[PDB]
Amino acid sequence: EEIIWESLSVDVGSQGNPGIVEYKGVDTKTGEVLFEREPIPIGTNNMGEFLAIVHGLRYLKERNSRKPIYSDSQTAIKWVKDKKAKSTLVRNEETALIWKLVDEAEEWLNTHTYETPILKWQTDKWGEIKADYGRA
RNA sequence: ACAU
DNA sequence: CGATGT
Ligand SMILES: [Cl-]
Ligand SMILES: [Cl-]
Ligand SMILES: [Cl-]
Ligand SMILES: [Mg+2]
Ligand SMILES: [Mg+2]
Ligand SMILES: [Rb+]
Ligand SMILES: [Rb+]
Ligand SMILES: [Rb+]
C-alpha cells in the first residue's frame, strides 16, 4: 500500500543470465549506496537477488538496525524465508565462486537470528526499486 | 500466470 | 527475443 521509506532496498545487476553478477544495497529514502558486491564471474539473477538480501540482513544486524529490506524478487524472498536457495545453476569449476557465496549465505541464515521484515517492492505501482541498475 |  | 525462478 505505502512505501516504507525507512528501509534498505537491494537489487542484482547482471551481464547475461547466467552471467556476471553484482548486487548493491541502498537507503530507500535517499538512494545512498550502502554496500556493493564485487562482480562475480558467473551466477544467476536469482542467486544474486538472494545474496543481496542476505547481505542486507547481515549489514543491518551488525549496525543494530531494525529497518526492513525491500526486494523485487519473489524468488529470492522465498529462498530467504526457506533458508534455501533452490537454484538450477550447474555446480562446476566456473560456478564455484557464486555457489560458495550461496552456501555461505545459507550457513549464516542457519546460525543467526534476525527480525528484519523482508518486503516485496511493488514495481508495478512504485516504479523500479531504488537499488536498480539501469540495465534491464 | 506471477515475479525477475 | 533469451534465461532464472514459484
Ligand atoms: Cl555474498
Ligand atoms: Cl516493516
Ligand atoms: Cl514475495
Ligand atoms: Mg531485482
Ligand atoms: Mg533491477
Ligand atoms: Rb548486533
Ligand atoms: Rb536494470
Ligand atoms: Rb518463464
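Numbers in chain A come straight from Swiss-Prot, and the residues shown are 61-196, in order.
Note: Cβ is positioned from N, Cα and C throughout, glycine not excepted.
Features as listed in Swiss-Prot:
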BINDING   A:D71, A:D192  Mg(2+) 1 binding site
BINDING   A:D71, A:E109, A:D132  Mg(2+) 2 binding site
MUTAGEN   A:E109 to Q  Loss of activity
MUTAGEN   A:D132 to N  Loss of activity
MUTAGEN   A:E188 to A  Strongly reduces activity
MUTAGEN   A:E188 to Q  No effect
MUTAGEN   A:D192 to N  Strongly reduced activity with manganese. Loss of activity with magnesium
- Query: C-alpha of A:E188 (mutagenesis position) to C-alpha of A:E109 (mutagenesis position): distance in Å?
  - Reply: 14
- Query: Within 10 angstroms of the C-beta of A:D71 (Mg(2+) 1 binding site), what count of other C-beta atoms is obtained when all protein chains are considered?
  - Reply: 23
- Can you figure out which of A:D71, A:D132, A:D192 (the recorded positions) comes closest in space to A:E109 (mutagenesis position), comparing Cα atoms? A:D71
- Round to a whole number and give the Cα-to-Cα distance in Å for the pair A:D71 (Mg(2+) 1 binding site) and A:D132 (mutagenesis position). 8
- Counting across all protein chains, other CB atoms within 10 angstroms of the CB of A:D132 (mutagenesis position) number 20
- Message: Using a 10 Å cut-off on Cβ-Cβ distances across all protein chains shown, tell me which of the mutagenesis positions (A:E109, A:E188, A:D192) has the largest neighbour count.
- Response: A:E109
- Cβ-based neighbourhood (8 Å from the centroid) of the Mg(2+) 2 site, residues A:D71, A:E109, A:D132 excluded: A:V70, A:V72, A:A112, A:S131, A:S133, A:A136, A:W181, A:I189, A:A191, A:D192
- Those mutagenesis positions among A:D132, A:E188, A:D192 lining ligand 4, judged by a Cβ under 6 Å from any of its atoms, are A:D132
- Task: Tell me whether A:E109 (mutagenesis position) sits in a helix, a strand or coil according to DSSP.
- Result: helix
- Message: Please report the Cα separation of A:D132 (mutagenesis position) and A:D192 (mutagenesis position) in Å, rounded to an integer.
- Response: 10
